[PDB]
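*Asks:* Quick one: the structure is below, and I'll ask about it shortly.
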Amino acid sequence: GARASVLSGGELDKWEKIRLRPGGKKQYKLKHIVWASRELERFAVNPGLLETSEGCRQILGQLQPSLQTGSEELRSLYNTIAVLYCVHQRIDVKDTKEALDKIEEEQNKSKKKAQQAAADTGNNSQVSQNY
Ligand SMILES: CCCC(=O)OC[C@H](COP(=O)(O)O[C@@H]1[C@H](O)[C@H](O)[C@@H](OP(=O)(O)O)[C@H](OP(=O)(O)O)[C@H]1O)OC(=O)CCC
């Protein structure tokens, strides 16, 4: 339907620029795109949503409230989508890391504000891994 492509010409180039990691050497490729699509179809979501910045936003917003009841399988998607979505809004984050902060910071402002005390505190962070 009217060229079922995720990223256009100018977008494709920039896409290849961004990398999976900030201090890595592995850049983004079509694999990372088509991949998320093959998975979306499993999450009751069409891969066509990636053919529109407006849609890429709904994806992150949908899985957002599901990031709690989901494993890495959903964590990886959010990452990729974050980079792609940015591309459409004319963004080329230095890495998949700057992409998550650019979308998280917007929400952090409200968090650190609403809390500004119960969202950090001093010493009170525990952790216990399994075997
Ligand atoms: C042909 C097979 C299908 C295909 O094209 O699949 C494309 C990929 C899976 O294959 P891959 O690209 O080799 O896998 C990635 C690399 O090893 C990368 O170095 C690693 O980063 P780090 O985090 O360890 O530094 C990633 O780790 P997490 O994302 O699990 O953390 C890992 O997924 O699907 C995805 O999930 C990409 C999501 C961005």
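All residue numbers given for chain A refer to Swiss-Prot; the residues shown span 2-132 in order.
Including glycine, each Cβ sits where the backbone N, Cα and C put it.
Found this in Swiss-Prot, in case it helps:
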{"type": "MUTAGEN", "residues": "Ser9 to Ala", "note": "Loss of ability to fuse with target cell membranes and infect host cell"}
{"type": "MUTAGEN", "residues": "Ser67 to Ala", "note": "Loss of ability to fuse with target cell membranes and infect host cell"}
{"type": "MUTAGEN", "residues": "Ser72 to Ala", "note": "Loss of ability to fuse with target cell membranes and infect host cell"}
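Help me understand the surroundings of these features in the structure.
*Replies:* The number of other CB atoms found within 10 A of the CB of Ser9 (mutagenesis position), across every protein chain shown, is 14.
Long-range Cβ neighbours of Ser67 (mutagenesis position) (same chain, at least 6 residues apart, Cβ-Cβ under 8 Å): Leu75. Taken residue by residue with DSSP, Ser67 (mutagenesis position) is part of a helix.
Applying an 8 A CB threshold to same-chain residues 6 or more apart, the list for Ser72 (mutagenesis position) is empty.
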